[PDB]
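Below are the structure tokens for one structure; questions will follow.
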Amino acid sequence: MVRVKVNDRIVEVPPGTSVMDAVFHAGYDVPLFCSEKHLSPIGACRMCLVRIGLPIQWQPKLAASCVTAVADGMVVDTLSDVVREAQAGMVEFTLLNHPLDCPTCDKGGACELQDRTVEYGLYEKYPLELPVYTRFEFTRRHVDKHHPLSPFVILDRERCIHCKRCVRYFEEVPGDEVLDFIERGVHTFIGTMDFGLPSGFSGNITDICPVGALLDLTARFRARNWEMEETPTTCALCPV
Amino acid sequence: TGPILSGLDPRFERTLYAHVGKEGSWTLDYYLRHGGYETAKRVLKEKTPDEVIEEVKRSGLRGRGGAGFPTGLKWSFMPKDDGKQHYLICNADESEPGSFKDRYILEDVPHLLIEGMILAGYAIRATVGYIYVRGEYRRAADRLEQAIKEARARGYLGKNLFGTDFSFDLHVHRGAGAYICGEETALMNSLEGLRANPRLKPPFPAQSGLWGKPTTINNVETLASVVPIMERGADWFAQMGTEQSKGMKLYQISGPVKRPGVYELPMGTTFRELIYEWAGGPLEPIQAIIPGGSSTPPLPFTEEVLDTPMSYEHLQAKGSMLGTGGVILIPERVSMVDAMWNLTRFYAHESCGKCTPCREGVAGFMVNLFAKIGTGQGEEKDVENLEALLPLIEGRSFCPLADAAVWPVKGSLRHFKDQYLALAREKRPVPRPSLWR
Amino acid sequence: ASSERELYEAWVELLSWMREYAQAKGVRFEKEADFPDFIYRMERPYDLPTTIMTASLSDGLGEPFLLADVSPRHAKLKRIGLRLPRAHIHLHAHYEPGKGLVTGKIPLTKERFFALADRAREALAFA
Amino acid sequence: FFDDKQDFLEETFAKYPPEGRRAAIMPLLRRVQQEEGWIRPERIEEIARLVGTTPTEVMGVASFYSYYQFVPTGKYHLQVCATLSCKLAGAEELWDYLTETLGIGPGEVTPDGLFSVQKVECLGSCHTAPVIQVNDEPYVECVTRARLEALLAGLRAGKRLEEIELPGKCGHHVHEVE
Ligand SMILES: NC(=O)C1=CN([C@@H]2O[C@H](COP(=O)(O)OP(=O)(O)OC[C@H]3O[C@@H](n4cnc5c(N)ncnc54)[C@H](O)[C@@H]3O)[C@@H](O)[C@H]2O)C=CC1
Ligand SMILES: Cc1cc2nc3c(=O)[nH]c(=O)nc-3n(C[C@H](O)[C@H](O)[C@H](O)COP(=O)(O)O)c2cc1C
Ligand code: SF4
Ligand code: SF4
Ligand code: SF4
Ligand code: FES
Ligand code: FES
């Protein structure tokens, strides 16, 4: 198997492994929005960036660890100042136009954006200088809000960060295309002409959306993510 | 004189743009009367595909879309035999500002392009090919379909061409005016019935293109340049330009000049020759020029700059690059801030939205930064921040359009950040003089 | 300058028109979102006239066809905006003194907005 | 819409592989645009049913390009190029004068019923700037105030673009500026 090195660690890993899996299998960490388990990785959020050497032969531009294959004897750097500064910058770009709904957002604590923001954002700039959070002091993007797409799912087009998870899933897993973007640029937004949301497996996007865009109407405004008492069990509605 | 072509030396032979504008040049009869389709006849029955590929490989013919990759080696990357159907893609999406050169090739000399596409299809075993034209070129599209119909009637596109075991056919597909759809991997999405969000480059279209077939995409100027190469020598082609820039190039110029337009000139002519001998010299004092297209970084108006040979190497060593040879003159009467303003707003209009940096920063932040600066609102803070912003976008995007936005701004700062500071520290809007009549 | 004030005032005025249309064609109007600087202002004092920032006209299917927004209280480059979803149509109005509410240089009167919303209803609304 | 024309559908679907029917979304949509002036949802549903795909994908596609209009436009949809070259030739003042005279927004239509406005990026004729396009047709190039107002007075009286007297010279591939 192929030998990879992450910042202090050497890992055996099968050849077809993505660099991201080699980082995490190596025990390091990297932001993650565009990619998902069982979904085709495509470099979209540009969060998964690492440094890659393949001889010390450092790459010119940052490598997308979500769509990078791994080669034997590669050096992966996730702790260099450049990588951390770039990840914080991309978080800044992503939260740029976000609707300021966290306290009243149904996603609350179990929101990947919140966690990766507090994880990687605001690189240590060098004093005890009075810090500034956001540079964006302009008018934010405002689109349609709290729109029920279906008797189970509600849609907030402002919270979408334009990942591909729901449409990637919709084409891949059920094979039922009842969702895709409409326009382009920053005006891009999610919509449908199939209104009943006919596919019998739509609910999973509720869990996948790294933001609170698509939320469960049957569980909207009941309790907070940490507040619910979890009971892991097995469903007996059908024999699977 | 020692054999080297760098300008107006009298041994230059117009090949592509010769018949442009001549009335009835779009008739197949015109093309035939000047020796057309002879090169297809000779190559199809004499040469093998590897031979016509080696021919263009030795021609030094580099990609005419702006890339510069040897189309010979490019075709050498193809499977070159697999049993599957292959496709040849004509990229007729011309969307870079200041670029109007291929338009009239498509309008007035189509059968040159058709012969070149037949040559490339013979080279790469392409039996069917598609021509993707932008939704703003209707005259060229009409003339192209007319030419294809004529060739189909007189037996130039058929089951078996000229007795040999090769086949070829072309099909036109009109676009709807989207700059990103010109991207070679996004064009295939747009045609295929998808939204034009680019594809992964590590799989190249030579190995996976339209509908999974091994397609090859070449620029219109490249396909047209194939025909003379096969016609009269590859060395004759390589007779023009420096050691890394062989052949001729279709330069075009726009701006406050006496007679802007197109000139089929060798690679390496000085900017002074182009603007002054040909375009008649500027009409107003120019503060800078954008050589390649719009995506290229501006360079100052200097004598040591005016002497620069327009090539794939001399501009490389000066910081800018030769995208299309489409020069635009920026005068002192218009602020650089306003020029890059319009550039960034244009690139914001045309982003696909996949990459966070391009979509968000460019369409929301960068354009807003330029607006605040040049509308009499900015402060030095915005210029510092925008200065730091570009390296956060350049390195990491799925398609280089994002880099296409920062490099012109990047250089615009490295030579004219001072200007912005003025408009920052004066809190002055960009000057708005009356320019049109 | 101080034009901002009247703009927000003018913005409130705009909302009235929207609501009126709702009763005219019997079409659903919805308050989309209120000001954050009014929810999250805890003790801080608040002088703005209304609390609503974003609203829309939704068709029978609930999908909006017309959107209107106003700039927040502390943001740079303040404006009022209109958008037709799915139609790639954006309008950006200011308030010029003496003239009134104007889209750039062209006045934005009640009749213009009524016609625009009626065109959206006839064309874009699915049901 | 495409019910009437099945020969055209056969011709378009023969241009693409039997599995690549979806490519046909591009031409079919276009045929609607120039025929009816704007794209209705029914057109999109019909394109999907004919081509064997979901209306959602087709709508996303159609809204991806700037040319495809989904609201009514005037009989003469004046597409104004606003790019660098055309601005340097006065697309700012041209656009300002045009819109202020006609009194329209880019989303709405003149009450006369034949004039709509829209900004467009590079029309690929830069030396002859400024440039304007009328809904599908070869550009009216070298647009000066006289050229614009004459084109307007002609179109107002029902003159076909092919038959309108345009003052001034517009070069083919080069053009003399004086
Ligand atoms: N309208 C216009 O004329 C415009 C022109 N441009 C110019 O065009 C350029 C865009 O060209 P790109 O598509 O980025 O080309 P590129 O430089 O990335 O690659 C050139 C060609 O060779 C192939 N290639 C490169 N490396 C390869 C490898 N190792 N193995 C196999 N194949 C390989 C690529 O697939 C491509 O077809 C811009 O950088 C700019 O200069 C850009 C925008 C608009
Ligand atoms: C974002 C993007 C946009 C592009 N737009 C164009 C274009 O409008 N016209 C063009 O000829 N090439 C364009 N290209 C370059 C393509 O690579 C080009 O079709 C291809 O290089 C043709 O190959 P050739 O130059 O070897 O003949 C674009 C590339 C990118 C990345
Ligand atoms: S999606 Fe996440 S970051 Fe955004 S408002 Fe909801 S909890 Fe906050
Ligand atoms: S709605 Fe959610 S899952 Fe879908 S693209 Fe947006 S962020 Fe991703
Ligand atoms: S740089 Fe990224 S977001 Fe921008 S057009 Fe290219 S792929 Fe789309
Ligand atoms: S994680 Fe690789 S770009 Fe989204
Ligand atoms: S700039 Fe308007 S046509 Fe190229």
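The numbers used for chain A are those of Swiss-Prot, and the residues that appear cover 1-55, 73-143, 148-261, in sequence.
Just so it is clear, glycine is given a Cβ too, placed from its N, Cα and C backbone atoms.
In case it's useful when we look at the structure, here is the feature table from Swiss-Prot:
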type	residues	note
BINDING	A:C34, A:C45, A:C48, A:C83	[2Fe-2S] cluster binding site
BINDING	A:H115, A:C119, A:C122, A:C128	[4Fe-4S] cluster 1 binding site
BINDING	A:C181, A:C184, A:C187, A:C230	[4Fe-4S] cluster 2 binding site
DOMAIN	A:99-138	domain '4Fe-4S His(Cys)3-ligated-type'
MUTAGEN	A:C256 to A	Decreases amount and stability of iron-sulfur center 4
MUTAGEN	A:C259 to A	Decreases amount and stability of iron-sulfur center 4
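Help me understand the surroundings of these features in the structure.
Taking the Cβ of A:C83 ([2Fe-2S] cluster binding site) as reference, residues of its chain lying under 8 Å away and at least six apart in sequence are, in sequence order, A:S18, A:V19, A:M20, A:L32, A:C34, A:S35, A:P41, A:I42, A:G43, A:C48.
Under the DSSP three-state reduction, A:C128 ([4Fe-4S] cluster 1 binding site) is assigned to coil, being neither helix nor strand.
All protein chains considered, the CB of A:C184 ([4Fe-4S] cluster 2 binding site) has 26 other CB atoms within 10 Å. Following the DSSP three-state reduction, the secondary structure of A:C184 ([4Fe-4S] cluster 2 binding site) is coil.
Outside the domain '4Fe-4S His(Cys)3-ligated-type' (A:99-138) by six or more residues, the chain places 29-33, 45-47, 49-51, 79, 155-157, 161-163, 166, 177, 179-180, 182, 207, 231-233, 236-237, 240-242, 245-247 with a CB less than 8 A from a CB of the stretch.
Within the same chain, no residue at least 6 positions away from A:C256 (mutagenesis position) has a Cβ under 8 Å from its Cβ.
In three-state terms derived from DSSP, A:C259 (mutagenesis position) belongs to neither a helical nor a strand segment and is classed as coil.
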Count up the helix, strand and coil residues in the domain '4Fe-4S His(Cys)3-ligated-type' (A:99-138) according to DSSP, in that order.
26 helix, 0 strand, 14 coil
List the residues in the vicinity of the [2Fe-2S] cluster site, defined as same-chain residues other than A:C34, A:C45, A:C48, A:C83 with C-beta within 8 angstroms of the site's C-beta centre.
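Leaving out the recorded residues gives A:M20, A:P31, A:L32, A:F33, A:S35, A:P41, A:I42, A:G43, A:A44, A:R46, A:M47, A:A81, A:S82, A:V84.
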Which of the three DSSP states, helix, strand or coil, fits A:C83 ([2Fe-2S] cluster binding site)?
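SS state of A:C83 ([2Fe-2S] cluster binding site) = coil.
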Count the other Cβ atoms sitting within 10 Å of the Cβ of A:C128 ([4Fe-4S] cluster 1 binding site), across every protein chain shown.
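There are 19 of them.
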For A:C184 ([4Fe-4S] cluster 2 binding site) and A:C122 ([4Fe-4S] cluster 1 binding site), determine the Cα separation and express it in whole Å.
19
Could you work out which of the binding-site residues (A:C34, A:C48, A:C119, A:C122, A:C181) has its C-beta surrounded by the smallest number of other C-beta atoms within 10 A?
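If we count Cβ atoms within 10 Å for the binding-site residues A:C34, A:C48, A:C119, A:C122, A:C181, the smallest count is at A:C119.
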Whose Cβ lies within 8 Å of the mean position of the Cβ atoms of A:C181, A:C184, A:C187, A:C230, the [4Fe-4S] cluster 2 site, other than those residues?
A:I182, A:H183, A:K185, A:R186, A:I211, A:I226, A:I229, A:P231, A:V232, A:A234, A:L235
What whole-number Å value do you get for the CA-CA distance of A:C45 ([2Fe-2S] cluster binding site) and A:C128 ([4Fe-4S] cluster 1 binding site)?
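Cα-Cα, rounded: 16 Å.
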Tell me, by DSSP, whether A:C34 ([2Fe-2S] cluster binding site) is helix, strand or coil?
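Where A:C34 ([2Fe-2S] cluster binding site) sits, the three-state DSSP reduction gives coil.
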Rounded to the nearest Å, what's the C-alpha distance separating A:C128 ([4Fe-4S] cluster 1 binding site) and A:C259 (mutagenesis position)? Just drop the number here, would you?
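On Cα coordinates alone, these residues lie 31 Å apart.
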Return the single residue from the binding-site residues list (A:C45, A:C230) that has the minimum number of other CB atoms within 10 Å.
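Selected from the binding-site residues A:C45, A:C230 on minimum Cβ neighbours within 10 Å: A:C230.
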